[PDB]
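Peer 1: Structure provided below as structure tokens; questions to follow.
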Amino acid sequence: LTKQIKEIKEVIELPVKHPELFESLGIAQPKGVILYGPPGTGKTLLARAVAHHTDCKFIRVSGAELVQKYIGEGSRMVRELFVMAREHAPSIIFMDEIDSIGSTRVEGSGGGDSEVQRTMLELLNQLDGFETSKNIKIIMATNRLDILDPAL
Amino acid sequence: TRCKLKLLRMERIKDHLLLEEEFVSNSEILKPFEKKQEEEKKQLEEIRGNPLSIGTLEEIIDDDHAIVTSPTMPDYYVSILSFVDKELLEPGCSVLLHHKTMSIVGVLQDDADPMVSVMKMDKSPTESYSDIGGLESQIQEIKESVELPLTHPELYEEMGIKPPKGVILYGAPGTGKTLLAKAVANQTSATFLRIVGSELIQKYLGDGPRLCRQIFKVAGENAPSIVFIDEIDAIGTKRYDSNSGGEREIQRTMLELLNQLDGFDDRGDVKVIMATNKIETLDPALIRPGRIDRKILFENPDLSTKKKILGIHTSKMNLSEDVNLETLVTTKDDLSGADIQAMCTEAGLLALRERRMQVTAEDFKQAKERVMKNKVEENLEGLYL
Amino acid sequence: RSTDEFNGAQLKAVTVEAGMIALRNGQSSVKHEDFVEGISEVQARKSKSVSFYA
Amino acid sequence: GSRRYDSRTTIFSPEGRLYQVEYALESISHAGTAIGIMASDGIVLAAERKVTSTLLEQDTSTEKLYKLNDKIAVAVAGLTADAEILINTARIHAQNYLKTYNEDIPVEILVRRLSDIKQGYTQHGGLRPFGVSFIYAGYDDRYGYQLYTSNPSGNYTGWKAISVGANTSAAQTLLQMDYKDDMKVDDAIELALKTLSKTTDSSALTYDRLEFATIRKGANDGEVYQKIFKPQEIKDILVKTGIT
Amino acid sequence: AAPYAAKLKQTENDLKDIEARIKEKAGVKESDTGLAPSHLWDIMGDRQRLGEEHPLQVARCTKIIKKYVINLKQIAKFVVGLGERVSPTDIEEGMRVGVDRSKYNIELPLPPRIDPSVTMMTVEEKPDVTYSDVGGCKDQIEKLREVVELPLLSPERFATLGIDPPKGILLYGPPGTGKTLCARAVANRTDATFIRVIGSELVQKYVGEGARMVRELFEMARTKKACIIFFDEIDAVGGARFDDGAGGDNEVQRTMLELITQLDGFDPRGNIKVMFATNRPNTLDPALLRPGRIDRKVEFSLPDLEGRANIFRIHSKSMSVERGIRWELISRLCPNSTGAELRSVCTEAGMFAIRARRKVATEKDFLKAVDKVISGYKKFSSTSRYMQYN
Amino acid sequence: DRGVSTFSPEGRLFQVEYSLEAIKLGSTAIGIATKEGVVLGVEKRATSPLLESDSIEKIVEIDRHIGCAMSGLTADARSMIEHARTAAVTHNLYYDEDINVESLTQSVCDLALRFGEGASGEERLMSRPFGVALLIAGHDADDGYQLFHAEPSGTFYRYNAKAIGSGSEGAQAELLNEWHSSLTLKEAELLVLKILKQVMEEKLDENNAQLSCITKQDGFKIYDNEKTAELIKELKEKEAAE
Amino acid sequence: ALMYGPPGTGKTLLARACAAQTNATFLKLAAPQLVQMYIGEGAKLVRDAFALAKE
Amino acid sequence: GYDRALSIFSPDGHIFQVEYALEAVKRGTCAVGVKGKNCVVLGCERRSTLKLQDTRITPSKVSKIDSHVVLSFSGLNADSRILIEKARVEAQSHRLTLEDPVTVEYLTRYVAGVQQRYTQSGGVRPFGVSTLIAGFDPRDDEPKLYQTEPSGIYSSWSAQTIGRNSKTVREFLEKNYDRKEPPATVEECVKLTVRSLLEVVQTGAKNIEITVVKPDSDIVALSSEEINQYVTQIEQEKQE
Amino acid sequence: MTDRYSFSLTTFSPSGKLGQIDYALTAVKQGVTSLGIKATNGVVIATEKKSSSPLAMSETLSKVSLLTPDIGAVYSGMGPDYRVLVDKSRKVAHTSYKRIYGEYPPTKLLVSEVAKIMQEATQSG
Ligand SMILES: Nc1ncnc2c1ncn2[C@@H]1O[C@H](COP(=O)(O)OP(=O)(O)OP(=O)(O)O)[C@@H](O)[C@H]1O
Ligand SMILES: Nc1ncnc2c1ncn2[C@@H]1O[C@H](COP(=O)(O)OP(=O)(O)OP(=O)(O)O)[C@@H](O)[C@H]1O
Ligand SMILES: Nc1ncnc2c1ncn2[C@@H]1O[C@H](COP(=O)(O)OP(=O)(O)OP(=O)(O)O)[C@@H](O)[C@H]1O
Ligand SMILES: Nc1ncnc2c1ncn2[C@@H]1O[C@H](COP(=O)(O)OP(=O)(O)O)[C@@H](O)[C@H]1O
Ligand SMILES: [Mg+2]
Ligand SMILES: [Mg+2]
Ligand SMILES: [Mg+2]
Ligand SMILES: [Mg+2]
């Protein structure tokens, strides 16, 4: 899949290694980049390959509380995930919001998985000098980007 | 260029000299200190020794006793003795006990928390007012109630009456509400707390009410303060099951939001700033004017305001004589300011794909076609109903 | 007679409510005119709204 | 009681939109693609089936092309069952005008009345809107060749080209480049296969996934001819533009 | 450009190099409370600190056996005995006592229950809202003075009649009239202990967690004489009697039933006056609004057109105003307006005096100001719906 | 959704409570009935200086001795004016005689009752509403000048004077002081304007006010816009003597 | 024996007066106490309100 | 069969569906009306701009009802077809029974009549259409302009605008059309109606359609050339 | 008595397609199998017979029927909706081709008559 490999090496690796290229042009640094498509196409396996050359810590976040033990839930964890990923920059936070858990939660609220990604997004867009120097990328993934809450 | 470097060298001749002078006078120049500082440090240290066992104060008795509870568990009825002030003793506080006979040898303990980390902000935004310029008079109502009674105590004593309180930001999206707030907290340089309204709903039940009573005790302490509740609309839909949301969780958040901002509590200075895009779901006990004074109404700007708005974003980009800045504005017919900002991020994304490093008249008229296709592909009306 | 569908807790709420009316005047004895007038002060009634069509 | 069970198709949203109607505009874009092209010298009406199986008797079927009367043919996009109702109701209305004026129905009229029917389902009576859109291709003395399209809302507009069904945006930009106002009938044929051979979701464009029909004024003595081509003449012009 | 690029690389290295060396040195540099009198305390406190006066491992009695049985809070049970000279009346059931650190023996009994501490931070210390602050001279403000203030200041007059004095009072109405503005006023003037509760503070996930709280708060108010227990915002934990059959209304209805069985009580309440500030009497429970516990109930009204002409005297006399502002004139122009909105015309004429550059707020800045706040804060009815009945 | 059918367990048809709000939203309408000439005056509430003042109609002729002023949505009223016009003329074919004023109110009130479910073939040609009031004013031999107040309830009372609309509360309290039994036509006409001035949003002018009476000889007659401008001018002289 | 009905009928008031007057040992219990937040402390409170009562 | 009540009263004294009606109008196209002293002018902007889209056979948004009445409509365009239909019907049944063409007053009531009467029956949603009605009274010279609501209310106006961005052009008209002095001639009025549209159309002459009705059944449309000419004129003057 | 399903029971999904049409096929997929092969000079149609017991003799029930003497028909899916559908078909074939052209309908035309029934069983409430 040769057309996909270049598209993400352009907008993820290049405003980190060479902030001079994107600063002359004027383009405000990329925020969210949505990875979509049918399951099994390698949505996650592509960001894994980008996290190895750039030397990102690939932190797959998921809604899993097995790893969390310090706060014990990720509903209110925002600052702590940033402060571990800012120490250990560069980083790719691979936010897989599921949003295919049926129409009980996904159509009743916009799911519980997007709730955690919208709190993330508003605080990481401005926090310290990291807002046009983010070393913690906001990589989102979903089944179809249409299914996500409209305000995302 | 030179302006910046003269001042930066001026503060690195201050920092260097002060550190050498202040290190030498703690390790060589001792005369107002000397004997009297060597006796006081020697008396307090010998008298309490070490290790010192940290405890937590459940309650005081005024005859100089306390009931402290170790965090391990075994309770103790300790004595208040020597080298202690009772001004800081009070519930919740951290005291030092002597590990044999536990007497409160003093209080100096305050141990930061990861629950007071998420609330408090470290930020200092890299934009200040007049990068929001346009909708000019909408930041000149938030400056009359946030900035102005701190800066001039004179004018609000001269007219008398109580000063304003708060504001609500609501209106069309793409009207800048989020950066408007990020600008009134950078100007004043008051202690800016910041919480999204979606963290107030958690899977845990009745944990809502404990979290926002916490938020306001931190805020009262650091006062004067500005609290951003960004997106208090979000409390209207976000829910994980029907009892972690529903009437139950939504009433718990109201009740809480009602006590913090006006109650018997007799709150100190918390200014509140809310970002929102739902006015017709809020408590009718807040848009009661006289909690919240002037509310701010925002709409899509008009064609001459959008000339001031496109001039802030286009100095960033490379500049040419070819560029037709005035004709992107004209054609747009009351279109928001979040699109104007999605068009100049799209001009350098087409520019990089070519590997041509000039932004000219051609790159901006191409980037407007991509911005008008996503919002127009999502308009599936086609033949107008 | 002058009460009906008063439960015993409203009626303790009538005899006390009468002897306030006696403390407002200043009287030291609560007469039979105040127990009648305390009945209208505690009925679990203040009428929802004067009728507009009934 | 029964009000709970009531869908309220009829009601307006807080957008003021008919949410029901928007859904219906969907069910068209699932169905196979049909393209309208106006030329000065004829009208090429061209649509590629949605069906595809290897057991389809292509010779026997029409399903995308119906004649209304001898001057007016429609191409169908949506559910075929729904369509079939409308298409008979059209045919009767055409004839009703012929008995009363001995003068074939002008193309504007016929379209306007179909459009009125559709609208009525979404005014009142809690019916579900038809899932259908037509391309109208028709000829009279008044205006010449005329093209129209009507959508399930009951609102019609004229055109110099248009596409309905899947990949509507894709089709529309290919035509924007290529159509010049002067084309003959034979060049118009060649632009129709060209626009259908890119958009097709199936890999090959085959003579048995296509339906082609013409309306030409090159029939002498000042008369118009329709003709729906056989599946064996569409095969001969598939090799003509080199698709095989 | 190039001459200045070599100066942007120094600005980056240099601002952080400085920054680390300065914060470690500064430290708290050995600042510990005590100061100048604690040196005379060092003579007294060194002979007592070595005594075993402390520690006394705090325990708690589980059974007086006519000797005494304590249960440590570590779980390990011991039989102890009298101290140096303690009376046998001190040792009571469920009381904490301190026992000798080594061989366990009661030295000094200690007051009861270590659950009070979430109930001592709810008590406020004389509010500053005074008693003339409240609008009008209504007869409704004197009813607050006839249920709470008057029978505790003089129990001589309610002893001659013979009546049980009314102990309850409910404050209810539309917002903006001050239900909490007159319950602060009465806490300043009566000089009786005021105990504010938030009724939505009780809720937790662990059921009957608000049962513990409600018990201990009720005892803490029983001990002090003359108190007032002001429950605000009891629409949560004070809902209708219902039974969904499927939800989690089962946690909610626990805290209400425990609120019911103490109010009436086995052992009646002992000089406790009851205030309820509710938004609505409409969802409130049928066992709380049933009249022996409410006694006399005064709904605080929307001020009339004379009640706003009165109120308008509190806010316009404190501003600097030219002489001759008839308080009737601005009260007419205004439609039917609370007193929380009639306070905001002063504040909007005060912010318009600053714009116009005036040292005086006049009768011109109040006529404009009315027009702006009546339009503005009238439009859009919050939700503009509500209902949820049928 | 509430039914039209359902009861509120207080005993009330939710819909009637909501109708009686719609009156109050609409524009002010005063009526003062005296023993010498009923005066009806309403506030037009011209919403832009572009819109022509006199196209707007809220004083409406039912016949040539029953005039009528309406408050609320003027649309709802279009149906109920027409029904009232027919019925009064029907009676004049059928008994060659003026319809009683009281009787006409009843027939309006009857149509008002209608808003029903529309069960079987039964004709209830409305399903909803009639959120408007009338000040039905008239003169007949049986009782002198009368004035009647219709509701959307299907409920009407006679009234010596009644205000309705936005400023109804204020106008009501001035009416209980000022109303009397000795008023003349000329004093009542000036008094209506004075109570209408207080609750008018805008300054009292004839480009947002319309006056009318019904007097025994004339019948119905709406006043000239020239006459009204003169009665405005005379109010301020008497007031500026004081 | 159970006592139920409308409020105000002195249910709680009578029961107390007649259970202390007849010198039958009257234990005071309120059901909201048997609800607990510990796991298995409510089952230990019922058996202990019973064990006292058998003696 | 279907008669389920859709005029559920709002407890706040409104009707949910009649608000929504007003909303759907705002979505759709714009159209402006101005009355001189001897002409009326109906201009409307056309989003029928789209290369390869006819305008000969596509129907314009200004419709002919009668010889001397003309209608323009904003809001749902499927719906417009009805109110045309009914009004045409009317126009003939008036000649038939009373003689004489429709008074412009009358036809206004009658269109207004139809829209009210869809809020009464349960089986039907309100028409989300507002209209401009214009014409000249039989054998007279009296300009008239009327506009109706999907409430059913109606009023004459000196000039009005309905559809999208009506606030811009109303605010423009307050300053630039005096209420005591109409534009004198037919060309001076037309120059004034163009100038009003060219605020929200963002130039172009191909977009906008301008029809004028004068007294004595003069229904005429201005063709592309004329439009361009006027636009250009306004260009030189404005520039200068 | 009073029908109060006057409104339609079928409506479009907020994702597009009618919900009940889609369901109705899944019910056809459960059914008995049957097949059809068109040959040059005849057609063959054939189905199996699924009973409850060997007590149920399935000879009496016919799953293959005649519409007209020349057009037969076979089905899968709901047994009872076949019983009536064939009746409706025979009856309206006769009232639209037996009176008005004598002869039994051509085979295309009869298919289309059946198709009108179906569409319409979805339009009416
Ligand atoms: N009136 C304006 N003046 C100057 N800049 C503006 C204006 N409006 C929008 N912008 C720019 O657009 C950017 C995107 O805006 P932001 O994300 O803060 O908008 P928003 O209205 O807060 O969006 P939302 O509707 O999602 O709450 C801003 O950060 C700001 O620079
Ligand atoms: N009667 C009054 N007289 C003077 N001022 C009043 C009165 N009522 C309210 N206010 C003013 O309005 C402010 C806010 O009102 P308050 O918060 O007491 O409303 P509330 O009655 O407690 O409503 P809720 O509890 O439902 O939100 C007060 O601090 C006071 O300045
Ligand atoms: N039958 C009665 N005779 C005399 N007094 C009564 C009677 N019923 C109630 N009362 C008075 O009402 C008071 C309150 O009654 P109490 O609260 O004990 O009754 P209850 O049925 O338990 O009501 P609830 O528990 O719902 O509050 C009693 O203390 C008593 O003074
Ligand atoms: N492009 C690919 N190259 C090699 N393996 C792939 C590719 N795409 C998917 N896979 C394989 O398919 C499986 C699914 O990959 P994953 O990235 O986890 O899926 P999803 O999109 O559902 O998150 C893996 O075992 C992976 O190795
Ligand atoms: Mg994955
Ligand atoms: Mg924002
Ligand atoms: Mg309060
Ligand atoms: Mg009891």
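The numbering of chain B matches Swiss-Prot: 53-437, in order.
Cβ coordinates come from backbone N, Cα and C, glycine included.
In case it's useful when we look at the structure, here is the feature table from Swiss-Prot:
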- B:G223, B:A224, B:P225, B:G226, B:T227, B:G228, B:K229, B:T230: ATP binding site (BINDING)
- B:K229 to Q: 73% loss of ATPase activity (MUTAGEN)
Peer 1: When DSSP states are folded down to helix, strand and coil, where does B:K229 (mutagenesis position) land?
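Peer 2: Where B:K229 (mutagenesis position) sits, the three-state DSSP reduction gives helix.
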Peer 1: Mind giving me a neighbour count for B:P225 (ATP binding site)? Other Cβ atoms within 10 Å of its Cβ, every protein chain shown.
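Peer 2: Excluding its own Cβ, B:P225 (ATP binding site) sees 14 Cβ atoms within 10 Å.
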Peer 1: May I have the list of same-chain residues other than B:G223, B:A224, B:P225, B:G226, B:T227, B:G228, B:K229, B:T230 whose Cβ is within 8 Å of the Cβ centroid of the recorded ATP site, in sequence order?
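Peer 2: Residues close to the ATP site, other than B:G223, B:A224, B:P225, B:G226, B:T227, B:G228, B:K229, B:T230: B:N329, B:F350, B:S388, B:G389, B:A390.
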Peer 1: Out of B:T227, B:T230, which of the binding-site residues has the smallest number of neighbouring Cβ atoms within 10 Å?
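Peer 2: Candidates: the binding-site residues B:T227, B:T230. Fewest Cβ atoms within 10 Å: B:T230.
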Peer 1: Within 10 Å of the Cβ of B:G223 (ATP binding site), how many other Cβ atoms can you find? Include all protein chains, please.
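Peer 2: B:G223 (ATP binding site): 20 neighbouring Cβ atoms within 10 Å.
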Peer 1: Which residues does B:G226 (ATP binding site) neighbour through Cβ under 8 Å, counting only same-chain ones at least six apart?
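Peer 2: The answer is B:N352, B:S388, B:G389, B:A390, B:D391.
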Peer 1: Given B:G223, B:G226, B:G228, B:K229, B:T230 as the recorded positions, which ones have a Cβ positioned under 6 Å from some atom of ligand 6?
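Peer 2: By the Cβ criterion, which requires under 6 Å to ligand 6, the hits are B:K229, B:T230.
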Peer 1: Count the other Cβ atoms sitting within 10 Å of the Cβ of B:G228 (ATP binding site), across every protein chain shown.
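Peer 2: Cβ-Cβ neighbours of B:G228 (ATP binding site) within 10 Å number 26.
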Peer 1: If you count CB neighbours within 10 Å, which one among the recorded positions B:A224, B:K229 has the smallest count?
Peer 2: B:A224
Peer 1: Where B:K229 (mutagenesis position) and B:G223 (ATP binding site) are concerned, what is their Cα separation in Å, rounded?
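Peer 2: Cα of B:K229 (mutagenesis position) to Cα of B:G223 (ATP binding site) measures 9 Å after rounding.
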Peer 1: Sub-8 Å Cβ contact with chain H: please pick out which of the binding-site residues B:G223, B:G226, B:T227, B:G228, B:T230 have it.
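Peer 2: The answer is none, since no candidate qualifies.
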